[PDB]
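Notes to accompany the following structure.
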Amino acid sequence: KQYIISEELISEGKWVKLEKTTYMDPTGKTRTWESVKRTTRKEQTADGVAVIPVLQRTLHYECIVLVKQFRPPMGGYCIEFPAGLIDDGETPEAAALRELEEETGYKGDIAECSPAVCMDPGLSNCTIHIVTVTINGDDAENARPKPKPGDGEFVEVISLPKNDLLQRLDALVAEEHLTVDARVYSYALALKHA
Amino acid sequence: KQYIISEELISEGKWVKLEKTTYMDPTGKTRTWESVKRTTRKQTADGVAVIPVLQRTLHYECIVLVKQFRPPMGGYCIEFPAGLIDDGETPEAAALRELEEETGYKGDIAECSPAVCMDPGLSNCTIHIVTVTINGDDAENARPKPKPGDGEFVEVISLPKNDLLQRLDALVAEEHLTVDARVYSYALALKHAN
Ligand SMILES: Cc1cc(C(=O)Nc2ccn(C)n2)on1
Ligand SMILES: [Cl-]
Ligand SMILES: [Mg+2]
Ligand SMILES: [Mg+2]
Ligand SMILES: [Mg+2]
Ligand SMILES: [Mg+2]
């Protein structure tokens, strides 16, 4: 029934643009919407990846590896899955493994890769693949992992046991000014609910 | 250590604005970021998203989701029921309200998250995730009445909780829909639990 009629550029930065979207509603009426897009998306199947990194070690409970960094749009520190945009010609899986190593120091093994999923679809066209990766924390490569932050990247690693993730996140929110990502929270909630 | 120095308005629409944020990086170097914000924030958060657990005796427990055309996406998306919080509305009340408007179901609040971020490298947008149970055996949830506001057009899709990820994957492959990242994250964790 519904579909896009036109997309008009309102304003274009280096990284983000705003568009006036005209679309057909299901009654047959023409309507508009204000849409955010990135300018960096080329032939990739999504803008980025987010990594669900399950750190596995003998005689340890599994941990979910998270990152904390200052996010200028939020004006503060956020706890998130490791994540980055996909380079031109790069696969989602390669992007995931690369960002996970850059942000955390860990070398993961691919487990699964989602289809492109939408970040905030009432506002933007932005999409990611969520890539689940296991980390063999008994491997010597993963013994004392050091982040390789890029230019302007400043990332702290937080590994939380999977079996208590929601409470551990809540404890972090209680003891500090910082925001948990909605995908991380959704993941922690389902772990409780299961 | 890092903080915001100033925010420059680039473009302001009715619903969304684009800003250039100046911030201090941890090395002491001043840097810029392009940031999106909504023009509607008042509240605890921009919006709510509802995790609606449909409980009917002798049936599988279902998660109730919604399918809508999303103009920024140019396509249809599957999401948790959700909307913006009305000025002077509590998150819990916004959750029950949106759930009724979008699905027709009348639910009970189980728990409510702190404000969590939507896409923190792009925007300041935040929501509360509100877990709600729905007694599907009550008369008020027999023939649920969806009350769409002006221009909203929503289809309701209930999927079994214990199979959610496989059911979503199927909807993507066969219906060319985009699943929301929070929904996908929830589904993954249901599989990853234990
Ligand atoms: C973001 C975002 C949300 C909307 C939206 O519903 N816009 C409407 C509805 C009625 N008018 C006059 N504009 O557009 N962009
Ligand atoms: Cl529940
Ligand atoms: Mg990153
Ligand atoms: Mg990165
Ligand atoms: Mg809605
Ligand atoms: Mg509504």
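Chain A residue numbers are taken from Swiss-Prot; in order, the displayed residues are 14-207.
Determined by X-ray crystallography, 1.6 Å, according to the entry header.
Placed from the backbone N, Cα and C atoms, the Cβ positions cover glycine too.
Cβ environment of A:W28 (mutagenesis position): A:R51, A:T52, A:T53 lie under 8 Å away, each six or more residues apart in the same chain. One mutagenesis experiment named in Swiss-Prot is A:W28 to A, and its note says Reduces affinity for substrate about 8-fold. Strongly reduced catalytic activity and strongly reduced affinity for substrate; when associated with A-46.
Its Cβ taken as reference, A:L98 (substrate binding site) is surrounded by 20 other Cβ atoms within 10 Å in the chains shown. Secondary structure at A:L98 (substrate binding site), taken from DSSP and collapsed to helix, strand or coil, is strand. As annotated by Swiss-Prot, substrate binding site applies to A:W28, A:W46, A:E47, A:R51, A:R84, A:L98, A:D133, with the evidence given as experimental evidence.
Listed in sequence order, A:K33, A:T34, A:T35, A:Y36 are the same-chain residues at least 6 apart in sequence whose CB falls under 8 Å from the CB of A:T45 (mutagenesis position). Here the residue is the original one, while Swiss-Prot reports the published mutagenesis A:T45 to A with the comment Impaired phosphorylation; generates ATP in the presence of diphosphate.
Per Swiss-Prot, domain 'Nudix hydrolase' is recorded for A:57-197, and the stated evidence type is sequence analysis.
As a published mutagenesis entry, A:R84 to Q appears in Swiss-Prot alongside the note: Reduces affinity for substrate about 5-fold and reduces catalytic rate 67-fold. Its own atom aside, the Cβ of A:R84 (mutagenesis position) has 26 Cβ atoms within 10 angstroms in the protein chains shown.
Long-range Cβ proximity for A:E116 (mutagenesis position), meaning a same-chain Cβ under 8 A and a gap of 6 or more residues, is found for A:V80, A:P95, A:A96, A:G97, A:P160, A:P162, A:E166, A:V168, A:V170. Taken from Swiss-Prot, the feature Mg(2+) 3 binding site covers A:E112, A:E116, A:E166, and the record attributes it to experimental evidence.
Note: A:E112 (Mg(2+) 3 binding site) has non-local neighbours A:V62, A:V64, A:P95, A:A96, A:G97, i.e. same-chain residues 6+ apart with C-beta under 8 A of its own C-beta. For A:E112, the entry in Swiss-Prot reads Mg(2+) 2 binding site, with the evidence type experimental evidence.
Record note (Swiss-Prot), mutagenesis A:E116 to Q: Reduces catalytic rate 2000-fold. The unchanged residue is displayed. Under the three-state DSSP scheme, A:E116 (mutagenesis position) falls in the helix class.
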| remark: binding-site residues considered: A:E47, A:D133, A:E166; fewest surrounding Cβ atoms within 10 Å belongs to A:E166
| query | Counting each residue once, how many in the domain 'Nudix hydrolase' (A:57-197) are helix, strand and coil under DSSP? | reply | 35 helix, 53 strand, 53 coil
| request: Could you list the residues of the same chain, at least six apart in sequence, whose Cβ is under 8 A from the Cβ of A:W46 (substrate binding site)? | output: A:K33, A:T34, A:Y36
| said: For the C-alpha pair, I'd like the distance in angstrom between A:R84 (mutagenesis position) and A:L98 (substrate binding site), rounded off. | reply: 15
